[PDB]
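Okay, so here's the structure we're looking at.
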2 protein chains.
Amino acid sequence: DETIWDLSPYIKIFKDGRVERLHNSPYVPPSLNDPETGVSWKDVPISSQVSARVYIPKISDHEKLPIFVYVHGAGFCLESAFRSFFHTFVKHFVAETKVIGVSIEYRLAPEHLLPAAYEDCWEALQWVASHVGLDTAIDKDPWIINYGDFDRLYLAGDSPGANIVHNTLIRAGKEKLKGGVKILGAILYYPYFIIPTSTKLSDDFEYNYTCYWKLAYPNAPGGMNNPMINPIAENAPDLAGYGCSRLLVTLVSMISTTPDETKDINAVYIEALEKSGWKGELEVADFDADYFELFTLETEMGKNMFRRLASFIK
Amino acid sequence: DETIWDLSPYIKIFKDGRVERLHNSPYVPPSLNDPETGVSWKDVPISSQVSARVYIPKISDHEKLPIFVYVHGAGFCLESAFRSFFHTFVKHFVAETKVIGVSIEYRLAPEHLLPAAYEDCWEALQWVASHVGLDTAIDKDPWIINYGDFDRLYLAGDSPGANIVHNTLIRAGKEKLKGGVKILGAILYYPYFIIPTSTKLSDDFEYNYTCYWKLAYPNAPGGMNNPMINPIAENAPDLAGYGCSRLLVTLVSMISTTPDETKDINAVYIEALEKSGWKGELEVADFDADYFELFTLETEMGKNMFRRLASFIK
Ligand SMILES: CCC1=C[C@H]2C[C@@H](C(=O)OC)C3=Nc4ccccc4C3CC[N+](=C1)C2
Ligand SMILES: CCC1=C[C@H]2C[C@@H](C(=O)OC)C3=Nc4ccccc4C3CC[N+](=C1)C2
């Protein structure tokens, strides 16, 4: 039948409400002592609507590890913490950086429009924070209680996930987290913002980039000038409020074989943060690379970007 | 392309190795305090190849609950502990009986031929047993440690799942479980055995019943007289060895709108158990009912069978 959004080969949204997910990587079940990596993972409930895949690496000491909270991307509308595309990345990252991984399973558009994802990821972060100083209720993860170092909490995301992390950092700034937990550092791989710049995006890229915000938040107050998509809008929260001490922004130049056009947008964002009076450590990493190579880890450039993100965790 | 097995609408196995399962029930993610039932569930690893959905109901006292280990059926080759068909059943059963649920995610044929499922379910049962007297390593479930009553352990399955439970009971008999854990009671809902009787199965029913054993264990030693499918074969293990004190066998008369033909097979099985010198409590429940009604819970006969299984747990 007719479609509203034909975003082949990623997603089709039909006039009749049907959603075909063309890029849906297979489910990967929980595993103990993964042969390749020694990582173990489990899928745990946070609420009746929010869950997470929790990861622990091969253990040596009693020693506590940084906590790496990941928010997957893909259009606000695709994939899962539980499917191989993002799971394979987080698994390898956990093995390499020796962290407790918490990959959030948040509700996807169009079935659950924004701000569902924002609410879910905030609820999940507060859930992580709620374990501080518990050395237990049925919802509490013993991996986080026993091995999570709340002095080294990181929050990371890609594409719309990085947009969620942005909005979560603003919120962590205004509201604070349970137990006085502070986010030490955050990572945005391929930020997802929409900002008017002096050079217009090309017609095709504008359509295939802005569509995700349009289908995920059709009734957004201010549309693509909503502060949650445009972080320098008239009514936007002060970036000085960002609730982390360290921030890594990683930029790429290609979406598969398509030239990316977010250079100007991300430049305005970074200039705004630097001009804000946020007195944190800013790290930018700008690669001639495909967005996808970070996750697949088949190419040298993919491995370089992986190692750059790994270096941000100490 | 050409197929080896066309079991539309459930599974197609192609000459070129491809496996289509088009009508698999949807995945249902972990949830805390389910609005309908108050049950919570999580997906936890047992090994690098075996996982389980663990269920806990709304909690009142500190009081310990029976442990209900479930082994889903569907052809040795379909569905999942994590998909709605079996999950919805186990969820409702947990709410009604107030038990710790452990629904085993075992490897499916044809990707993992038998005896993979048997090995996986044995490993899962030993994993459950390994929690006895722990009031902990990263693989141990705090729900089982805190709320699991090892004096009231039940092992239950349907269709090929019931075949797995049969073979697991024989094994529990020969090998014993960690910590001296004994299975108190077991349930076979719609047993899956192949036994020669005096009345031949009809052509169509024989094909659509035996196909699951043939595709799951091609060239099993003895074929359909393999002791693991035919529990009264010449070389079959003694049924006196069954490692439970109580057994419920529940029989039905219909597969959807198709007359079932396992009455004679299940009669031979039950007569053999009764003649074995197994000194346990045997319960048989024979309904004029559709196999499917237990899981869907839409009909009065479905609710009757549900309540019969619930009565077996005390
Ligand atoms: C033309 C802009 C564009 C962006 C890229 C980054 C990001 C995304 O959603 O960006 C907004 C995605 N991550 C995925 C991971 C897996 C399947 C799809 C995606 C997308 C959407 C498709 N895409 C096109 C990729
Ligand atoms: C005509 C014989 C026959 C048996 C029935 C019982 C059982 C099964 O595998 O029994 C052998 C199934 N449970 C399912 C649950 C969900 C999808 C399919 C099944 C099957 C296979 C289809 N079928 C055919 C149902």
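Chain A uses Swiss-Prot numbers throughout; the residues present, in order, are 10-144, 150-328.
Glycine too: its Cβ is placed from the backbone N, Cα and C atoms.
The following features are taken from Swiss-Prot:
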{"type": "MUTAGEN", "residues": "A:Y79 to F", "note": "Abolished activity"}
{"type": "MUTAGEN", "residues": "A:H81 to A or N", "note": "Abolished activity"}
{"type": "BINDING", "residues": "A:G84, A:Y305", "note": "catharanthine binding site"}
{"type": "MUTAGEN", "residues": "A:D172 to A or N", "note": "Abolished activity. Abolished activity; when associated with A-173"}
{"type": "MUTAGEN", "residues": "A:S173 to A", "note": "Strongly reduced activity. Abolished activity; when associated with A-172 and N-172"}
{"type": "ACT_SITE", "residues": "A:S173", "note": "active site, proton acceptor"}
{"type": "MUTAGEN", "residues": "A:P174 to T", "note": "Slightly reduced activity"}
{"type": "MUTAGEN", "residues": "A:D218 to Y", "note": "Strongly reduced activity"}
{"type": "MUTAGEN", "residues": "A:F219 to Y", "note": "Slightly reduced activity"}
{"type": "MUTAGEN", "residues": "A:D274 to N", "note": "Slightly increased activity"}
{"type": "ACT_SITE", "residues": "A:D274", "note": "active site"}
{"type": "ACT_SITE", "residues": "A:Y305", "note": "active site, proton donor/acceptor"}
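In this view, the densest Cβ surroundings among the recorded positions A:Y79, A:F219, A:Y305 belong to A:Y79, judged by other Cβ atoms lying within 10 Å. A:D274 (mutagenesis position) sits 19 Å from A:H81 (mutagenesis position), taking the CA atoms of both as reference points. Other C-beta atoms found within 10 angstroms of the C-beta of A:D218 (mutagenesis position) number 10, with every protein chain shown included. Not a single one of the mutagenesis positions A:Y79, A:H81, A:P174, A:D218, A:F219 has a C-alpha within 10 angstroms of the C-alpha of A:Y305 (catharanthine binding site).
Taking A:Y79 (mutagenesis position) as the reference point, the mutagenesis positions whose C-alpha atoms are within 10 Å of its C-alpha, out of A:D172, A:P174, A:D218, A:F219, are A:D172. When the alpha carbons of A:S173 (mutagenesis position) and A:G84 (catharanthine binding site) are compared, the span between them is 7 angstrom.
Proximity of A:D172 (mutagenesis position) to non-local residues of its own chain (separation of 6 or more, Cβ distance below 8 Å) is seen for A:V80, A:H81, A:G82, A:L202, A:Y203, A:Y204, A:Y305, A:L308, given in sequence order. Chain break remark: 5 residues absent between A:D144 and A:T150, end-to-end distance 10 Å (Cα atoms, rounded to whole Å). A C-beta separation below 8 Å, combined with a sequence spacing of at least six in one chain, links A:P174 (mutagenesis position) to A:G82, A:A83, A:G84, A:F85, A:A126, A:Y206, A:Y226, A:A230.
Working note on the recorded positions A:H81, A:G84, A:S173, A:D274: by count of other C-beta atoms within 10 Å of each C-beta, A:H81 ranks first.
Screening the mutagenesis positions A:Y79, A:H81, A:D218, A:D274 for a C-beta under 6 A from any atom of ligand 1 leaves none.
When secondary structure is read from DSSP and collapsed to three states, A:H81 (mutagenesis position) falls in the coil class. DSSP classifies A:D172 (mutagenesis position) as strand under the three-state reduction.
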